[PDB]
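One structure below.
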Amino acid sequence: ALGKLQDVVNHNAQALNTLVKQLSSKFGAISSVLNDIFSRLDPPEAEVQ
Amino acid sequence: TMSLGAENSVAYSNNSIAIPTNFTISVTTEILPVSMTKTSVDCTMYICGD
Amino acid sequence: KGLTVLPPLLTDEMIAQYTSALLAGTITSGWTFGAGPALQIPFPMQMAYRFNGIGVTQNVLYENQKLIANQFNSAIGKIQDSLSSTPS
Amino acid sequence: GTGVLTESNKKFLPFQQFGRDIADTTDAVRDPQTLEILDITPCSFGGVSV
Amino acid sequence: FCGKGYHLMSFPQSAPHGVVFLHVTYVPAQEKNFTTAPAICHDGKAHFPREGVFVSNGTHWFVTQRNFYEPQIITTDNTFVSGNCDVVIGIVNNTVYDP
Amino acid sequence: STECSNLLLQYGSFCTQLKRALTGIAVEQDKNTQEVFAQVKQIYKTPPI
Ligand SMILES: *[C@@H]1O[C@H](CO)[C@@H](O[C@@H]2O[C@H](CO)[C@@H](O)[C@H](O)[C@H]2NC(C)=O)[C@H](O)[C@H]1NC(C)=O
Ligand SMILES: *[C@@H]1O[C@H](CO)[C@@H](O[C@@H]2O[C@H](CO)[C@@H](O)[C@H](O)[C@H]2NC(C)=O)[C@H](O)[C@H]1NC(C)=O
Ligand SMILES: *[C@@H]1O[C@H](CO)[C@@H](O[C@@H]2O[C@H](CO)[C@@H](O)[C@H](O)[C@H]2NC(C)=O)[C@H](O)[C@H]1NC(C)=O
Ligand SMILES: *[C@@H]1O[C@H](CO)[C@@H](O[C@@H]2O[C@H](CO)[C@@H](O)[C@H](O)[C@H]2NC(C)=O)[C@H](O)[C@H]1NC(C)=O
Ligand SMILES: *[C@@H]1O[C@H](CO)[C@@H](O)[C@H](O)[C@H]1NC(C)=O
């Protein structure tokens, strides 16, 4: 009966969960963790990553 | 193949009318979303953290 | 290249059937079918009710029924010609 | 990482060292030398409205 | 717009992130067939209903409101005269009572 | 290309978001047609005359 309101709540929660999940994406870099990038590379290539 | 509806043939003629003799008080529900969750994102913390 | 077009759930035949049902309801029953059970009414009495809705007395419709029917038929024919004759 | 290290009640298995949240950032860690499990909570933050 | 049927009134109810409208509507029911005419011919004059419709249960003619069956005697109070009986298609002959 | 798909997996749930948005649009079109045309539950027919 109350599918419309629950649907709106689901879309908002799902969008937030996807946005949080996207931090786990390398995006074509060696790692998804910034601290690792500093701890492992020189600034000329770390800047690129 | 899904049915559109039950088939009803209206008894149309040029000199006959159908008049209601009774009534039903029907209460129906309409659910409408009004607002969403208000979300704020810290751009610097999300992209870079600490 | 990965693109698919999904068919509509309602086919053109069923949409046409729905329009046919709506036309049959509005012709044989007036506005009664939209508010409840379809109650039959003669079409010259339905048109008189509609004339009363816009503030014209029933006698005006009944006395001039043939002229109004001719005007309506002419207008419907003009609509078909206008749609057939205009690209835009 | 930058965070507050607190006591935890999560029953880590013997092989398990650290923990990851939905985002995959580390949320708990097992310290060397002492083998204890420390929960990592990000430091206090929020929006300032004037 | 405000429920299925002829709308009477509506009630608002709060809901999480939303509103629920309870639409109270009037639905006609228990319809009955009647023989109808556009006008009543009396004394060489055509009588039309002021607010209702002419109905017949088989032998007698009455005027009733369109949305509920309440037959009343055809009088000059609830009918109006426009023209003679020669123009209206389907006019029937019946007496019109005078108060 | 299998290697391209393997590199595409590094980007996360972008593909899922695109598919879900298109699925929402696709069901929305059917819902729109249903709202416009399916306003009667009785299929009426005209008399033969
Ligand atoms: C008014 O009369 C008509 C016919 O005189 C009735 O229509 C018939 O209804 C039955 C039962 O639903 C059907 O089996 C017939 O096929 C219908 N005939 C036609 C010509 O449509 C109608 O039901 C009557 N109305 C009421 C309210 O009783
Ligand atoms: C109009 O319909 C109502 C029901 O909606 C009828 O009321 C019922 O009447 C019977 C006997 O008269 C009772 O046993 C029921 O309990 C009544 N129902 C309710 C909800 O009150 C009413 O009689 C009908 N009127 C006419 C003139 O037919
Ligand atoms: C149509 O309705 C009228 C009025 O309700 C009926 O006339 C009455 O019928 C009852 C029962 O037969 C008599 O006791 C009354 O004396 C009648 N009144 C008058 C003024 O004549 C009429 O019988 C109904 N016709 C049908 C076919 O049902
Ligand atoms: C209604 O009444 C009128 C007048 O009483 C009828 O008109 C007459 O009909 C007869 C037979 O058709 C003719 O010979 C007369 O010349 C008509 N007179 C007038 C003034 O037109 C009419 O036929 C009646 N209609 C019904 C259905 O009974
Ligand atoms: C209704 O139709 C019948 C035949 O179909 C005809 O004899 C009668 O005169 C018509 N009545 C009206 C008012 O059109």
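For chain E, we keep the numbers from Swiss-Prot: what you see runs 1042-1140, in order.
Looks like electron microscopy, 2.5 Å, at least that's what the header says.
Cβ coordinates are placed from backbone N, Cα and C, and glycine is handled just like the others.
Taking Cβ-Cβ distances under 8 Å and a sequence separation of 6 or more, E:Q1071 (variant position) has no neighbours in its chain. Looking at Swiss-Prot, the entry for natural variant E:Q1071 to H says: In strain: Kappa/B.1.617.1.
Taking all protein chains in view, 11 other C-beta atoms sit within 10 angstroms of the C-beta of E:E1092 (variant position). Under DSSP, E:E1092 (variant position) is assigned to coil, being neither helix nor strand in the three-state scheme. Here Swiss-Prot describes E:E1092 to K as a natural variant; the accompanying note says: In strain: Theta/P.3.
The natural variant E:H1101 to Y is recorded by Swiss-Prot, whose note states: In strain: Theta/P.3. Sequence-distant neighbours of E:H1101 (variant position): no residue of the same chain at least 6 apart has a C-beta under 8 Å from its C-beta. Following the DSSP three-state reduction, the secondary structure of E:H1101 (variant position) is coil.
Residues within less than 8 Å, Cβ to Cβ, of E:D1118 (variant position) and separated from it by at least 6 positions along the same chain comprise E:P1140. In Swiss-Prot, a published natural variant is listed as E:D1118 to H, annotated In strain: Alpha/B.1.1.7.
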> Near ligand 3, which of the variant positions E:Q1071, E:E1092, E:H1101, E:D1118 are found, taking a Cβ distance under 6 A to any of its atoms?
Replying inline: E:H1101
